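A short write-up of the structure that comes next.
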Amino acid sequence: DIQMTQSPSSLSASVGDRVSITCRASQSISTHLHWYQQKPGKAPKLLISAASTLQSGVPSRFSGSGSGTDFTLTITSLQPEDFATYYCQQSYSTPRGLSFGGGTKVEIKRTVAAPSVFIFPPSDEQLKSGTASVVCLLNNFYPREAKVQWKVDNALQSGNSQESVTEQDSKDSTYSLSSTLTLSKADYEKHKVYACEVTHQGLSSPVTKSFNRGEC
Amino acid sequence: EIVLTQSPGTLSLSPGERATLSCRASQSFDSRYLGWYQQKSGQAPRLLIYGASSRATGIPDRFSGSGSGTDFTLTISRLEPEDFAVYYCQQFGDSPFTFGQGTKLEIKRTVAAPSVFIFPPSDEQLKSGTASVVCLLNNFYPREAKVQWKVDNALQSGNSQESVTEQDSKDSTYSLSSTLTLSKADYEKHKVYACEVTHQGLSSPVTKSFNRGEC
Amino acid sequence: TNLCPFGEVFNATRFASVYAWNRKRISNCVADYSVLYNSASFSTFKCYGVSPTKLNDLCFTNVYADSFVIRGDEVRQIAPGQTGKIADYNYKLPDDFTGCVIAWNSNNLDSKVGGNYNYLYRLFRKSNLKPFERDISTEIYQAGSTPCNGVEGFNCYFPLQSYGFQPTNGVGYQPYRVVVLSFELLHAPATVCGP
Amino acid sequence: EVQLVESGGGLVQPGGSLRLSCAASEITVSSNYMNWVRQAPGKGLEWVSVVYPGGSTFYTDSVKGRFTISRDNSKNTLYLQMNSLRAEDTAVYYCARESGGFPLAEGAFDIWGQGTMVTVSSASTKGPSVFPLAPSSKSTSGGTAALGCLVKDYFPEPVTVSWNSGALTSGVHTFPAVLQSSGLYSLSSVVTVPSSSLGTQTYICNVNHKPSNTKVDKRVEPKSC
Amino acid sequence: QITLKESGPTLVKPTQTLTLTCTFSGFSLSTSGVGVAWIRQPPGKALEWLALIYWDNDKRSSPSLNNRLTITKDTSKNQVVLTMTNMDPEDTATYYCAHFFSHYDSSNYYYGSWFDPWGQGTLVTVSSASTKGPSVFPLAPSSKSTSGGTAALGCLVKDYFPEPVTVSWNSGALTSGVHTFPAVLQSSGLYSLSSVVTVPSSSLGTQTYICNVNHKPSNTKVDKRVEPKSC
Ligand SMILES: *[C@@H]1O[C@H](CO)[C@@H](O[C@@H]2O[C@H](CO)[C@@H](O)[C@H](O)[C@H]2NC(C)=O)[C@H](O)[C@H]1NC(C)=O
């Protein structure tokens, strides 16, 4: 029942920087800890074994240290291909206690960019079949941290919002976000105003985007 | 291997106040693997704390220890005149077992002005082919002092040696001897020899000179 | 008189590794199990086919004492019907086992401040061991299709691995000394039994 | 040529059964510690089962009594039989070798397979519906306009969305699909284009779904308020 | 209460071997958890652990020096012998043997371990030289009248080998303001120290000062008189 906690959850670094990741166990596990690296869509690859031993075929920049209840993985010079997810796995519990860590993700660091906000009310084709979907879109923002609130005719909404986010793109290394409300047409026709409030680090004040159904 | 760095290198206080010493480890090991030792002048080390927090038998309550991760500390509250020595941190976590570089605990006093005394080589030495000129700095605090030998107003370098005595037990001061060695051909080829002292307690550099022809 | 020499087994200066466990024959003596059972130094005293208080009455043809040192968390594997690395490749007990198992913590004796690496166990083996079977072969283990000729490499490993006993290890990875007693009552006249 | 290849994943109803195979090359299944490890979509790794060189088998508590791990020496294969499957078993399964590596990493997985996907659902496979999202009524807005498509109510994954038969690629974001409450899936695909291009260029939206053989093409055009 | 004592030839010629013996009393190498360790300290430098031997004949050595270190134990006569081969001139140091023990509490919990009592330590010098007598030179005081009623004088003790040298003043009857700086090793493998006594200016001619130097390895006893000299 040994559980492993990884710190931090995510880490932003640039090319040529030094990076350190920590793995902590609820009880001492001696040196029975291993470090794996996984890239999206692929199987994990073993990097470090016994918390200190480098595996053959692994670049020498990776190193590991620690013992007892605290362990660390260090990358000295971060090449552009080292942006992946990293896991710590213990082999201390003898019969059936094998467990992995939560995982730490590494992404490219850059400046701050303010998202562009667009809104799409439901279409008449959608309303032919009795569906209502209202979609608010944020484009090209960094960092990923942003929050969106939904206002139905100037009242708070909760529980009817689905949110999706895109991974860092290969040319500008930013993210995109799309939020949607799903409702029935009876829940739509009664109200008149709808709005999405978006708040981001690069925004001086929260930005609203609203539409009134009666006018258009 | 594991490298242990002690902080600070030298720590000077008066009898009565509190002293704090730090030992930092390159790697991370269990806290039960670190101990503290004390060594006086011309003696053998004695165990002072083991396990980073457990006192040895006979050690007074003044000494305390506490640490974790990669940093450990030793504390003395009421230090007496017999508490001034060198202190080492030692680890058993990983072979080979290593000690710290040491930290000296020095008694603090008022600043003293060094006194300079000159000595040209004597006949018993100026007959044997080698001559040694020596000047002495006496009764100065703190330990730092700068010595410069000059021959015919030319600054010598690499041909002299220095010796410092231990902190004097009654004045908490120091004495320093500077020796410069040459041969007879190197000796009788110049006229006036001097040494210069620079110190915190001296407002200006002090140069003491002697001419072999006159005296 | 002529009491059985149980002091030369439990109080031995050094023990054997689990893959090369030690076996001792006890016969032609009188055995007092009361001192063994009433001792408070034993963490595990477990037995199955006999009643622990009735050992002083039963009389057997001979006794076997098997001794070794293992990890703290693997003591549960020294029992009939168990599975694991120790039970499958190091020391196997029969399902109809008679006799019993004693185990105690020996952290102060078998741990060294820099690490003790003198105790080994087998990790690689093609098949399970028969009960009470010993294997001390140290030939290179082939894990692939290309046969290596005695040189270690990618898919050819030395089959014995060392424990990492160390005084700061938690309870579970600290050394434990284990003695297993097996009682044989044969058609021959009984020889080992107490007052 | 050390290699592990998985096969046999797919979609089953809750309470169904499945069989996964792992074919090995250059390593002998009967001579190594062989493990099955699963990863849920977006979650971390989780150990499932192990088989020893001598034949002993071990399972985690979640799957005990429902999963069975087996070997085959003639074909050099590993097998996982799964019974009474449930929605929590939807994941990607990996066949892995334990305690290998050149320095003999004990307890670590050094060789992994590609993985195979197992989906457990009762969603009654059906094809996606496409709804246009027309750019809003704005003249220039700094030379930035956005239009897109919404793909709703389909099962199962995946689905492929393309614009103008692949003639437009710049500024296209296809958001990952999200599993909605009814068990179906939805996603959106948007593109940012200059406002002056909204009148001349013709915009085609293509959505292709293989399991339902649903292929839909549509046109996105601004409306007048 | 236990004691440890070091013994052996303190003078070693270069690239031969040294053998040191530690004799201990108050404990025996038959108790569990008892060890004997060897540590060394160069003059003015930090301590360096050399070797360790246990009660069960288990031994540990520094990996950098494992090639040329041997350690043996004799329990009957309570001795531990350390042998080092291929000696260098940078291995001159002071060698200690120390008692090693650990702490457990009836459940084997290990509250740490230590190097409790150390030996007196023996000074070992490794160089190619010959024992020769010291030469003393009188550093007479400056030809000064009063200079505030304070002057100083003394001796320079040059060209002696090996260490140490015992220097006294006025047969030890004078101990006020006597400073004898530690001897330094020169570029020729040869030693030299000083000895200075501070005296009042008016006392230059009324009291005759003698500096006495004694050197056991060369068995040299020299008394040098110091008096002021003029220009
Ligand atoms: C192993 O040795 C220990 C100690 O030498 C024995 O324990 C002692 O047993 C006697 C009984 O005859 C007691 O009086 C002592 O107090 C015990 N000492 C300790 C420290 O426990 C133990 O009996 C021996 N075991 C065997 C099987 O002979």
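Heads up, chain C uses Swiss-Prot numbers, so what you see runs 333-527.
Even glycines carry a Cβ here, placed using N, Cα and C.
Summarising the annotation, Swiss-Prot assigns domain 'BetaCoV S1-CTD' to C:334-527.
Quoted from Swiss-Prot, the note on natural variant C:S373 to P is: In strain: Omicron/BA.1, Omicron/BA.2, Omicron/BA.2.12.1, Omicron/BA.2.75, Omicron/BA.4, Omicron/BA.5, Omicron/BQ.1.1, Omicron/XBB.1.5, Omicron/EG.5.1. Sequence-distant neighbours of C:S373 (variant position) (same chain, 6+ residues apart, CB-CB distance under 8 A): C:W436. Reduced to three states, the DSSP call for C:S373 (variant position) is coil.
Here the residue is the original one, while Swiss-Prot reports the published mutagenesis C:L452 to R with the comment Increased resistance to neutralizing antibodies. Decreases HLA binding to NF9 epitope. Increased binding affinity to human ACE2. Sequence-distant neighbours of C:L452 (mutagenesis position) (same chain, 6+ residues apart, CB-CB distance under 8 A): C:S349, C:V350, C:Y351, C:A352, C:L492, C:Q493, C:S494, C:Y495.
For C:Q493 to Y, Swiss-Prot lists a mutagenesis experiment annotated as follows: Reduced host ACE2-binding affinity in vitro. The DSSP secondary structure for C:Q493 (mutagenesis position) is strand. There are 17 other Cβ atoms within 10 Å of the Cβ belonging to C:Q493 (mutagenesis position).
The mutagenesis experiment C:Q493 to N is recorded by Swiss-Prot, whose note states: Reduced host ACE2-binding affinity in vitro.
Listed in sequence order, C:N439, C:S443 are the same-chain residues at least 6 apart in sequence whose CB falls under 8 Å from the CB of C:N501 (mutagenesis position). Annotation note: C:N501 (mutagenesis position) sits in a coil segment as assigned by DSSP. Among the sequence features in Swiss-Prot, the mutagenesis site C:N501 to T is noted as follows: Reduced host ACE2-binding affinity in vitro.
For the naturally occurring variant C:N501 to Y, Swiss-Prot gives the following note: In strain: Alpha/B.1.1.7, Beta/B.1.351, Gamma/P.1, Theta/P.3, Mu/B.1.621, 19B/501Y, Omicron/BA.1, Omicron/BA.2, Omicron/BA.2.12.1, Omicron/BA.2.75, Omicron/BA.4, Omicron/BA.5, Omicron/BQ.1.1, Omicron/XBB.1.5, Omicron/EG.5.1; May enhance affinity to human ACE2 receptor.
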C:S373, C:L452, C:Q493: the recorded positions whose Cβ falls under 8 Å from a chain A Cβ: none
List of the recorded positions C:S373, C:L452, C:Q493, C:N501 facing chain D, defined by a Cβ pair under 8 Å: C:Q493
